2 protein chains.
Amino acid sequence: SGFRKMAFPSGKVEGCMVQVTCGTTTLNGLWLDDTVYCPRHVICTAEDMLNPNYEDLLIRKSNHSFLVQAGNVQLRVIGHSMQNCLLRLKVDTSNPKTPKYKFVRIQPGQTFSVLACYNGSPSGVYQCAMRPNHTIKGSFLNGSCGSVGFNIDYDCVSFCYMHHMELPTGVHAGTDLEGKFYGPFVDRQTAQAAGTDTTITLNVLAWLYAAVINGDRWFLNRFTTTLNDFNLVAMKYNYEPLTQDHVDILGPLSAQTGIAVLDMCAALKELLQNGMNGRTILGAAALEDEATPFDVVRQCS
Amino acid sequence: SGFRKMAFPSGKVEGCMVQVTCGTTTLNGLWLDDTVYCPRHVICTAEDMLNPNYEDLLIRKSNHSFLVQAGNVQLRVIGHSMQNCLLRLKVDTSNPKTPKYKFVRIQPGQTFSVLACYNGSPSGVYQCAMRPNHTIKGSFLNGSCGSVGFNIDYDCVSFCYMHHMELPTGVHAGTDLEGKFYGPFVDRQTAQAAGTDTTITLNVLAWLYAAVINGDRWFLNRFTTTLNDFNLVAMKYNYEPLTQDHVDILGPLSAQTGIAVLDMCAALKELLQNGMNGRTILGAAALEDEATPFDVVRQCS
């Protein structure tokens, strides 16, 4: 069988999605327990965004400037505060659907599912990876702000992303659930631009092991290599350096297939140096880097 | 923004997933209202599968040979019948989570989301397309049988696939929710093999329009072509013939981008004849064919 980049089932999260309107600005928020979290820029107008000041904009606001609707049944807000780039809106009702959850900050390379929402209304679910340049390559249209990203850990939903904006290149940027941005982005409309990305070596290797485990084994190779030698190649092809840690993470996968990590590197080096020859690995004409070792293992014994 | 192949939010469907055990065989079933549907081969043993007879195997069965568990809380079955390759197990309890739903038979080329499940326990969600050869290219491991496929139509869940088996090539096969297989497959373990696939022209074209709408416009072209001429190319590259109907479906997309359908065909012909030159459309090194015109439109105005 294998391998599809799947997202987690979005049910536990759909139930925590609500809408938040501040005058003329509408976007999604996350309703957990008695609190609703959302991007602080729901306070701004397209004017405000050309360099806003949120301390200013928010002191001019009361708990009744915010309309919150869990479905049709509106909630009443009874507090508010500003946690970095987020708004914590205390509210009268506790969310019944509130699942076991926590907030984690996700590292670059790691993946999560995104629940695209509009007006508090889940539209679609997909999986992506936090880019090295701290952006995600997503599909977000207007009013998608406040859509969240998450993994699931048994019964417990770990929230790790909330959507704030689109960058000029069409790639997306956001924050963890404490309102700290990923990357050097600020929630102001300036000339900020994505730093230059790099391909996630660790993930590409894990994917190659997903292929091997699935009979697409043609790219294989008798050669080996030292990580120093491979890393010179990586450099020329804008791949992240491989480290001993990356090698260790990949231990279990090389075990179950019996192909040493350094052998797959040898093989990858050739794929990079020699190209692919319109051949396909797992039905792909290019090396996939949005699947982690843990994603592959969970889906391939 | 755009474009990601997203699946629908799997919440409405997670709640209808239950486990079904028949002696030593376990797999997933669909609990809607007072009925639970599941693959009929839950009746068989790896022995039985080398050419089984289900009329036989099922008359030797009673309503208490089937253990059904909605979570922990077990259901009691109080009927049973065989609808083509499916089992309809009447049960004492009606599913509270039962959403507005219906059963549709999906056409080749069209797409849907899959909720991969094991022991009545949703594992991941993804989107795929019904292949021309009537298989889906999925990720299904043992005990995933009974996992269903569906689209959502406002509030109403249209079910269209239920998983039955893996074919020798690692591609998957199943039935609609009336138990009729897609394709010439039977639920017996024989030498049956996937017919030869073909690339879904209509979908590749819709994808190119998704690219255009997103500034990856480099593959464009001043030439045009007649569908006859294009179809000779399609033939040589194992793409489905383009028909006037396909052209019509693509009308809205060519409108909103202003590029005539036959112009994109001209452009595609070149992509096929000249290759891609390691350049990327929407960040892909090969032409994607699992996104329909309707998928693209829903995600790109």
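Residues displayed in chain A correspond, in order, to Swiss-Prot positions 3241-3541.
Note that Cβ sites are derived from N, Cα and C of the backbone, with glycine treated the same way.
In the three-state DSSP reading, A:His3281 (active site, for 3CL-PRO activity) counts as helix. Annotation comment: Swiss-Prot describes A:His3281 (among others) as active site, for 3CL-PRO activity, evidence class experimental evidence.
Residue density at A:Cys3385 (active site, for 3CL-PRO activity): 25 other Cβ atoms are found within 10 A of its Cβ, drawing on all protein chains shown. If you look up Swiss-Prot, you'll see A:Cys3385 (among others) marked as active site, for 3CL-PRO activity, on the strength of sequence analysis.
Natural variation at this site is recorded by Swiss-Prot as A:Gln3429 to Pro, annotated: In strain: Isolate BJ02. Other C-beta atoms found within 10 angstroms of the C-beta of A:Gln3429 (variant position) number 15, with every protein chain shown included. In the three-state DSSP reading, A:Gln3429 (variant position) counts as coil.
Under its natural variant entries, Swiss-Prot includes A:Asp3488 to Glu with the note: In strain: Isolate BJ04. Of all Cβ atoms in the shown protein chains, 10 besides its own fall within 10 Å of the Cβ of A:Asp3488 (variant position).
Cβ contacts within 10 Å of A:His3281 (active site, for 3CL-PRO activity), excluding its own Cβ and spanning all protein chains shown: 25. Calculated from their C-alpha atoms, the gap between A:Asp3488 (variant position) and A:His3281 (active site, for 3CL-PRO activity) amounts to 42 Å.
Rounded to a whole number, the distance between the Cα atoms of A:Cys3385 (active site, for 3CL-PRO activity) and A:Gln3429 (variant position) is 14 Å.
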